[PDB]
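Right, one structure below, let's go through it.
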Protein chains: 2
Amino acid sequence: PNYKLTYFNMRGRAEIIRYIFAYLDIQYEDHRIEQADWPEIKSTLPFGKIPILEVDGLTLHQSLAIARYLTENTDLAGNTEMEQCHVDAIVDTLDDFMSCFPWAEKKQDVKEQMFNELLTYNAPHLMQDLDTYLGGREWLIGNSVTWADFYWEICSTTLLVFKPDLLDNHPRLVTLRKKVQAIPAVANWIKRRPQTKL
Amino acid sequence: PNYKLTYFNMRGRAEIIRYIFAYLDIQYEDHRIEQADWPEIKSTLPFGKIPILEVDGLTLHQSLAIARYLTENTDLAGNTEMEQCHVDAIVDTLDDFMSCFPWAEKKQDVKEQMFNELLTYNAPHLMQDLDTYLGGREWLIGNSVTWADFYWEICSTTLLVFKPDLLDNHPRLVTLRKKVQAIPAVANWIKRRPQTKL
Ligand SMILES: COCCCNC(=O)c1nc(-c2cccc3[nH]ccc23)no1
Ligand SMILES: COCCCNC(=O)c1nc(-c2cccc3[nH]ccc23)no1
Ligand SMILES: N[C@@H](CCC(=O)N[C@@H](CS)C(=O)NCC(=O)O)C(=O)O
Ligand SMILES: N[C@@H](CCC(=O)N[C@@H](CS)C(=O)NCC(=O)O)C(=O)O
Ligand SMILES: [Mg+2]
């Protein structure tokens, strides 16, 4: 099975897919494009959005649909049917927040204002909600790591770029981040991946 | 199982779950709230959003996470892992767009202008994409109805309230809506359900 992942040269929405490839030890082409190459790719796509993942000549889309597909019937999926639901819910909650950010906003002052508002007013409540949900458990869902723990680490890493103090009052969330970063395949990918701001 | 769904008295984000319950002939309590009991209830919710689904003492959240869980091991979900990925992707593409609308905006002129903007530029672009993706095939994914077909009928039913002419040059998408509506269990539900604008 031949894999080609296309995205911008950044972690962004594609990183969850990259973590999953790493963990499952699957080789793939990590295709990263410039903004100036985007329009000619975009015009050929069914839905005009990245990331996309090509598998044996079939173009998949939607970052989380792809991540869910790649983890189905692996240990990164929930351990029960209910656990898979919890995984999906946490992932969407995180995605809902990250999606609020005006990432492609060209007017810098308007962009700054919004980032500031979401990070100062909204991000702290999500952290609180996540902290209580985790409680004293080892992973977000069940007794072993799921791709929701992956997604938490990935989202939180980007949020900490803009707001370094985000988890000062949430040591158990920091512990979860660190636990994720300690998984051998993930540590390895973290070590060797392209370093970009986002 | 003792299923209890909580949402506003409206179709909204809960409707997909209601279609699935109806189609799979799964009994549930359809609890609807006024604003009166909203800020009250918004407290015991671990994430303060609806819909939620209570199943034997567990409060589940995220409308699409719940929907997917209920489709588990049925033809409705997609017939292969790959089809399930297509179903998940279409649903997320739809949800991404519906999420763009300022549903709660209190300034009536701002709301009107944003709705018009989205329905004039974004919606026709997405419609061309959806139409070409479906082609002259029977269903969006595979040889039989999936919950992605359900979600398309659901999202478009609401969009048509605001722009009645939205599908006037998309007969294949109209045909899809009609095919979904005439599925007996869906036809039964659509007649039985409370009449609300949204
Ligand atoms: C022309 O657009 C360039 C791509 C801009 N996108 C970003 O900068 C970016 N998006 C996300 C993002 C969005 C939604 C969910 C997410 N989860 C993790 C990152 C992320 N992070 O960075
Ligand atoms: C006090 O706040 C209540 C906001 C009222 N909400 C709506 O009218 C609404 N419907 C939808 C909706 C319907 C179908 C699919 C959807 N996907 C995302 C939102 C949505 N979203 O908001
Ligand atoms: N919900 C989708 C969103 C995909 C998306 O909108 N990606 C952005 C980049 S992060 C994009 O394609 N922007 C360029 C464009 O819209 O033309 C997903 O997770 O894949
Ligand atoms: N992505 C979530 C969104 C949940 C959501 O934002 N619910 C809406 C109801 S349409 C809401 O206004 N929640 C209550 C609130 O935020 O006050 C889902 O699909 O379940
Ligand atoms: Mg989503």
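Following Swiss-Prot, chain B residues are numbered 2-199, in order.
The backbone N, Cα and C atoms fix where each Cβ goes, and this holds for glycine too.
These features come from Swiss-Prot:
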BINDING   B:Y8, B:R14, B:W39, B:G49, B:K50, B:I51, B:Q63, B:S64  glutathione binding site
DOMAIN    B:81-199  domain 'GST C-terminal'
MUTAGEN   B:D93 to N  Loss of activation by calcium or magnesium ions
MUTAGEN   B:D96 to N  Increases PGD2 synthesis. Loss of activation by calcium or magnesium ions
MUTAGEN   B:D97 to N  Reduces PGD2 synthesis by 99%. Loss of activation by calcium or magnesium ions
Among B:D93, B:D96, B:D97, which are mutagenesis positions, the residue with the most C-beta atoms within 10 angstroms of its C-beta: B:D93
Alpha-carbon distance [B:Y8 (glutathione binding site); B:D97 (mutagenesis position)] in Å: 20
Counts by DSSP class (helix H/G/I, strand E/B, coil) across the domain 'GST C-terminal' (B:81-199): 81 helix, 0 strand, 38 coil
Filtered recorded positions, from B:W39, B:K50, B:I51, B:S64, B:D96, whose Cβ is under 6 Å from an atom of ligand 5: B:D96
Sequence-ordered recorded positions from B:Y8, B:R14, B:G49, B:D93, B:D96, B:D97 with Cβ under 6 Å of an atom of ligand 2: B:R14, B:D96
For the binding-site residues B:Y8, B:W39, the one whose C-beta sees the most other C-beta atoms within 10 angstroms: B:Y8
Between B:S64 (glutathione binding site) and B:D96 (mutagenesis position): CA-CA distance (Å): 10
Neighbour count (Cβ, 10 Å) for B:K50 (glutathione binding site): 15
Residues among the recorded positions B:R14, B:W39, B:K50, B:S64, B:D96, B:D97 that border ligand 3 - Cβ under 6 angstroms, in sequence order: B:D97
Max pairwise CA distance, angstrom, over record-listed glutathione binders B:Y8, B:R14, B:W39, B:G49, B:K50, B:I51, B:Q63, B:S64: 18
Between B:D93 (mutagenesis position) and B:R14 (glutathione binding site): CA-CA distance (Å): 13
In sequence order, those recorded positions of B:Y8, B:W39, B:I51, B:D93 whose CB lies under 6 Å from ligand 4: B:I51
